[PDB]
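Quick notes on the structure that follows.
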Amino acid sequence: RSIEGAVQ
Amino acid sequence: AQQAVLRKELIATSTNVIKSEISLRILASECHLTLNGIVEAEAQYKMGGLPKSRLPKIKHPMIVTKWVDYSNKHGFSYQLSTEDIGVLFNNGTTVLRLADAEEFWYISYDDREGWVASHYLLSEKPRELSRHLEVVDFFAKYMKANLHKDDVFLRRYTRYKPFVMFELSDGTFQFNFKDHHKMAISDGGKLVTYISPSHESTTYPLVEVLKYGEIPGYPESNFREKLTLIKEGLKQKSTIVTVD
């Protein structure tokens, strides 16, 4: 569910 | 000897501005990839023997459905192929509304790691963010007019005259051209998703389209031209390693 294409 | 010349330079305007160089460095190194993935495909058509044997993957990438620009009262805004709504504020920060809309990501940009996000709920939303959602709340009303996996957002855009370029977080590039022919590059410059003015999406391996000499089905596309516009499109965007 984390968003691909950037860092958390 | 063919008497022809290079196309005029690609002048841009109203790109979203960003300070985090490293973020630019990623985009620059990412643009070059999908570009090298295309040069590698053009080489498959030119002298590739049995170029269509080992099948290439097939999957419909994400894309932008309806989009708008704004200068003062609000920022640039857009909507994706998941009924998701994004708002690239004038400062550079983004707020993204998910498909099921219980929640929303808030994205910033930092020089060290690049783009960075944080999960919140509309119900457990904070104070300082609420005023940013007032802005989103309006785009929601506007966009509403209309005449899982790892999520995705818009990193950078660039308004050229002949078209408008979208660089996505999943490594997918999109282009809305002048004559309303809309296309997209995904999977690292290997797949082609042409969406005609008639909003119909169909994906194709690039080596399959090259042999054809045009877009499949649609002859009024003038494909061989647009491809060239993509190339120099990425070429210019890949040289931007800094702010100056």
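All residue numbers given for chain A refer to Swiss-Prot; the residues shown span 83-90 in order.
This entry, so its header tells us, was determined using X-ray crystallography, 3.4 Å.
Every residue, even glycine, has its Cβ placed from backbone N, Cα and C.
Every protein chain considered, the tally of other Cβ atoms within 10 Å of the Cβ of A:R83 (mutagenesis position) stands at 9. Quoted from Swiss-Prot for the published mutagenesis A:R83 to A or E: Defective for interaction with CDC5.
DSSP assigns A:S84 (mutagenesis position) to coil in the three-state reduction, placing it in neither a helix nor a strand. Listed in sequence order, A:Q90 are the same-chain residues at least 6 apart in sequence whose CB falls under 8 Å from the CB of A:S84 (mutagenesis position). For the mutagenesis experiment A:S84 to A, the note given by Swiss-Prot reads: No effect.
Experimental mutagenesis at this site is recorded by Swiss-Prot as A:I85 to A, annotated: Defective for interaction with CDC5. In the shown protein chains, 20 other C-beta atoms lie within 10 A of the C-beta of A:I85 (mutagenesis position).
For the mutagenesis result A:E86 to K, the note given in Swiss-Prot is No effect.
In the structure as shown, the Cβ atom of A:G87 (mutagenesis position) sits within 10 Å of 22 other Cβ atoms. A:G87 to A appears in Swiss-Prot as a mutagenesis experiment; the accompanying note says: Defective for interaction with CDC5.
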